[PDB]
There are 2 protein chains.
Amino acid sequence: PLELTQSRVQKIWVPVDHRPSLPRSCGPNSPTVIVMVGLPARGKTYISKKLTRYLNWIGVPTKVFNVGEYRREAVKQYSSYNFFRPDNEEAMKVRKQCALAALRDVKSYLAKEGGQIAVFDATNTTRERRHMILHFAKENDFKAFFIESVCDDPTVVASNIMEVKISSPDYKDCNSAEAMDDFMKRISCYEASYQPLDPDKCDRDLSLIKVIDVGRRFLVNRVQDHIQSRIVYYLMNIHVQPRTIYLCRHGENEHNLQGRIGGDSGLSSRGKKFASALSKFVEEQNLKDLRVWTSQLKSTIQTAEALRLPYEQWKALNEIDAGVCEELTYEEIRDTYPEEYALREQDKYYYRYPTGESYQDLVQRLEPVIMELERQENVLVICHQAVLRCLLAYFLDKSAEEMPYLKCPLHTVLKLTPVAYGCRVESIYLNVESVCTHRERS
Amino acid sequence: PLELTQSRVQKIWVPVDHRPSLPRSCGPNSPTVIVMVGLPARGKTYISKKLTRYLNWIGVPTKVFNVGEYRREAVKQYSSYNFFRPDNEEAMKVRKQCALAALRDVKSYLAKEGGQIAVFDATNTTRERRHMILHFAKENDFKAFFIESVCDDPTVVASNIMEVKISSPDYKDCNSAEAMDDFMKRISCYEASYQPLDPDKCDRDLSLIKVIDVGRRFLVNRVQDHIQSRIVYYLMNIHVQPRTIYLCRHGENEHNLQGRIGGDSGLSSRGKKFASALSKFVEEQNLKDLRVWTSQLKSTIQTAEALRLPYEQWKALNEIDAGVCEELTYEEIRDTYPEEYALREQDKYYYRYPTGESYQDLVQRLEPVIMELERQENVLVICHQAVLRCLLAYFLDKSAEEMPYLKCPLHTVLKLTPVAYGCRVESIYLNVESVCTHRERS
Ligand SMILES: O=c1[nH]cnc2c1c(-c1ccc(Cl)cc1)cn2-c1ccccc1
Ligand SMILES: O=c1[nH]cnc2c1c(-c1ccc(Cl)cc1)cn2-c1ccccc1
Ligand SMILES: O=P(O)(O)OC[C@H]1O[C@](O)(CO)[C@@H](O)[C@@H]1O
Ligand SMILES: O=P(O)(O)OC[C@H]1O[C@](O)(CO)[C@@H](O)[C@@H]1O
């Protein structure tokens, strides 16, 4: 009775599966359609992309279905705002067909591809369009959650057009002035039929969030579940204010020199040289304010000590726990635990060290770090190889499969600048020698 | 250069403090005054108490300053709603003095007692009163965050009067009908001067949350920092729907029999008997729906396996990590690590095991568990001794000092029923023998 076995890769206790002669599968909670609402240049695509990046990173399979991309596919080349005219009978039919084709792909993603969240990125400015999306959701047993972005500031609208609209494939043959002018006319095509969400009377029973004036204010109505609550929390923590995220590892430590994993060793002579080089680098950046974050492990704290700046220690930033393999070299791991060594090499993201962690566990631990990084402005995170790969995979939208192999060398600062729909990444090697701890897949 | 030392109790790396002949202290971010807003019987005290319980448990020193308690102290016995009349010149002076005395204690708590959050629990229904609180906050360099509870449902108002108002010390000599009638008249005294928060025009620059219709809808304006964002997230996850929380440990394991700590041992013969007894108990509770949560450790999973109910494994529910002391008996800990043994006995909450955890680390790990427990209805959590003490300290509002000593015996279900401003706790021993793992302070 109650016989369990521990799965070799993830180390999960499962009931001993003495399946009968005819083993049965029973494969595989309700998926969600996130409905973007609002006029063009309201940051709907920005919200869609960023939210999808966060949801995928935390392990919720998410995909964006942008109706404009279906339109660029159906219609050869973009001519002008005339395509978006309410009196353009033909283009209105094409645009409806594109929205229906995107919804068809939403159904296939959620019901047949193991997707959990589909972000329907369109204007969805009319009650008619939204009623149709609701009908589609109800008939397919999908939940519907509306995210409306409301902003009437012309400075914000002009900034969005300049930052990411003029550079759109639609405006390839256009100069900045013509593209901006055409886009303003394009916005005007949607203004007459636009019916904002009304949670007070009409949309009282809908699950929604109204993001007002670039996240200055929020109207939240009927949050049904865990995932909607998480989305709301995320939207309330992110901002579009300019800032820089600097990510680096502690300076080279004594375990690095011996080729040993984990432990709590101190900086080597080179590691101390990096720490001084980092102080000079930080000083040269001339940042008004800078928050410095470290792990609770000695090597990151010693590195921060060289900066002569206040810093905060996070236990969540501590290197991946290697369990029984802590303080061992990779050669000693292969010779003492050959089965464990091979299992990790085959499934590096999901592999859990015995009495230790996986990269998957790291993500769960680092979620509060990410949420706080979003809230903050200029931040320097002094951490460890596996922790750094996880954070970098979040900022650079890298998959779980690529994450354990991202290059994060010692004595090198990764300068992240948020621009358009992601991060510009600059690498700055601080000219101090160290050992190489990067190991490619085999 | 960069010399650090590890603190004996918490195991935190600190700069080697070679203080000069004259060591200097420099003792000790801006505190927050949470302003409750709304008519009586709107759950302001419920919000105040619950939020304070959560904030203290996560490690943010928080205290409630209820103006009504200052009034019960200044005015001998309560007579009737006549005391609350707007034309009652004398009582209006007394009530103002009570609010000012509470604010005086708010200043002393935040500026001189190391308090981080002061919850000002009063009606604060007029712009005049709120302007005065803002002036008080600005002059003392305190942040102000407003929490308004808006509800016009008479069923909700009557329920609040019946649940917690009629049982108030004010209505000691009154029967349920007279107390209810007096309280309705008391509410009416505040209705004429009530000016709700207006984030649209008047209160546009104030940091606030409007909780509408018992958390059905929210208006969030200008969330300035981390703590306000956390409060908003918490308020959006809690509910007042009836439910039961059952908490228990895994059935007795092999390590329990050997007096060994940590590890991942399986159920003993008695532990398996408890698991069967738990299934019978669960069945007898006749719960429409029940969510079952376990840790990722074998003993809790084997216990859940006996229920024949779907369950979810949480790594956050895994027992406290004893680091180097894992799988050792307490006798072996005292003999191999006597310094460590004595340090723990002296400071059980903050003590961190070498390469392991503290009860303080457990709280940080269990925060997502608590947030999900709040969202849910009927939940059974099968966990471990230290994890259980932490969760119980949250529900029962126990301090960090009492937390490591809470009695959580094996083969015993703790049935938690939310009622009034906290939890009713029922203990159910499932009549299966086990060893005793409880150790009192020495
Ligand atoms: O509300 C907007 N209106 C116009 N533009 C916008 C936004 C937001 C935004 C919306 C909601 C939230 Cl919680 C945060 C940011 C981002 N952006 C944006 C700006 C420049 C480039 C790309 C996107
Ligand atoms: O909004 C209310 N109006 C009247 N009463 C109320 C509430 C809330 C409440 C308010 C906000 C939130 Cl996020 C959750 C619950 C709780 N209570 C309550 C009910 C019975 C006894 C004690 C308290
Ligand atoms: O996932 P990988 O490639 O083993 O890298 C993580 C390892 O790297 C180290 O930071 C040492 O370089 C160890 O602490 C950790 O076990
Ligand atoms: O804090 P205390 O009293 O040592 O209790 C926690 C210990 O109890 C155990 O659950 C064993 O009873 C251990 O796993 C853990 O180390």
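Heads up, chain A uses Swiss-Prot numbers, so what you see runs 2-29, 33-446.
Even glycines carry a Cβ here, placed using N, Cα and C.
Annotation for A:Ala390 (ATP binding site): same-chain Cβ neighbours under 8 Å, separated by at least 6 residues, are A:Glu323, A:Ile324, A:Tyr363, A:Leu366, A:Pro408. For the recorded site, A:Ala390 (ATP binding site), the DSSP three-state label reads helix. Residues or ranges marked as ATP binding site in Swiss-Prot: A:42-50, A:164-169, A:345-348, A:389-393, A:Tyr425.
Applying an 8 A CB threshold to same-chain residues 6+ apart, the list for A:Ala45 (mutagenesis position) reads A:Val161, A:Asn164, A:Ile165, A:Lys169, A:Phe187, A:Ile191. Here the residue is the original one, but Swiss-Prot notes a mutagenesis experiment at this spot, A:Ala45 to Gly: 20-fold decrease in Km for ATP and 3-fold decrease in Km for fructose-6 phsphate.
Under 8 Å, Cβ to Cβ, and six or more positions away along its own chain, A:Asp125 (active site) finds A:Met40, A:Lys48, A:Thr49, A:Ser52, A:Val68, A:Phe69, A:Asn70, A:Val71, A:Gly72. The feature active site is assigned by Swiss-Prot to A:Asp125 (among others), with sequence analysis given as support.
In three-state terms derived from DSSP, A:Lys169 (mutagenesis position) belongs to a helical segment. A simple way to gauge crowding: the CB of A:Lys169 (mutagenesis position) has 22 other CB atoms within 10 angstroms, across all the protein chains here. In Swiss-Prot, the entry for mutagenesis A:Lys169 to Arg, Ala or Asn states: Loss of activity. The structure shown retains the original residue.
A:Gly266 (beta-D-fructose 2,6-bisphosphate binding site) counts 21 other C-beta atoms within 10 Å of its own C-beta, drawing on all protein chains shown. According to Swiss-Prot, the feature beta-D-fructose 2,6-bisphosphate binding site maps to A:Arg253, A:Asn260, A:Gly266, A:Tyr334, A:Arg348, A:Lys352, A:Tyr363, A:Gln389, A:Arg393.
Taken residue by residue with DSSP, A:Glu323 (active site, proton donor/acceptor) is part of neither helix nor strand, so it is coil. The active site, proton donor/acceptor feature in Swiss-Prot is assigned to A:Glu323.
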**Request:** With a 10 Å radius around each C-beta, find which of these recorded positions (A:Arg46, A:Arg253, A:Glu323, A:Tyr363, A:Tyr425) has the fewest other C-beta atoms nearby.
**Result:** A:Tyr425
**Asked** Which value in Å gives the longest Cα to Cα span across the beta-D-fructose 2,6-bisphosphate site residues A:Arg253, A:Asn260, A:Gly266, A:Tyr334, A:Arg348, A:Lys352, A:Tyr363, A:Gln389, A:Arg393 as recorded?
**Response** 23
**Asked** Taking only the recorded positions A:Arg253, A:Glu323, A:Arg348, A:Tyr363, A:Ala390, which have a CB closer than 6 angstroms to any atom that belongs to ligand 3?
**Response** A:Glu323, A:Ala390
**Spatial separation of A:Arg393 (beta-D-fructose 2,6-bisphosphate binding site) from A:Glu167 (ATP binding site) - C-alpha basis, Å** = 28
**Request:** Give the number of CB atoms, excluding that of A:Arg348 (beta-D-fructose 2,6-bisphosphate binding site) itself, located within 10 Å of its CB.
**Result:** 20
**Cα-nearest neighbour of A:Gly266 (beta-D-fructose 2,6-bisphosphate binding site) within the listed binding-site residues, A:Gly42, A:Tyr50, A:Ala346, A:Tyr425** = A:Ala346
**Fill in**
Between A:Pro29 and A:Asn33 the deposited chain skips 3 residues, and the Cα-to-Cα distance in Å rounds to 10
**Asked** Does DSSP put A:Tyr50 (ATP binding site) in a helix, in a strand, or in coil?
**Response** helix
**Complete:** Filtered by Cβ under 8 Å and at least 6 apart in sequence, the residues in the chain of A:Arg393 (beta-D-fructose 2,6-bisphosphate binding site) near it are A:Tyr363, A:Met407, A:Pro408, A:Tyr409, A:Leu410, A:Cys412
**Request:** Could you tell me which of these binding-site residues, A:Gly42, A:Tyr50, A:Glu167, A:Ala346, has the greatest number of Cβ atoms within 10 Å of its own Cβ?
**Result:** A:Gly42
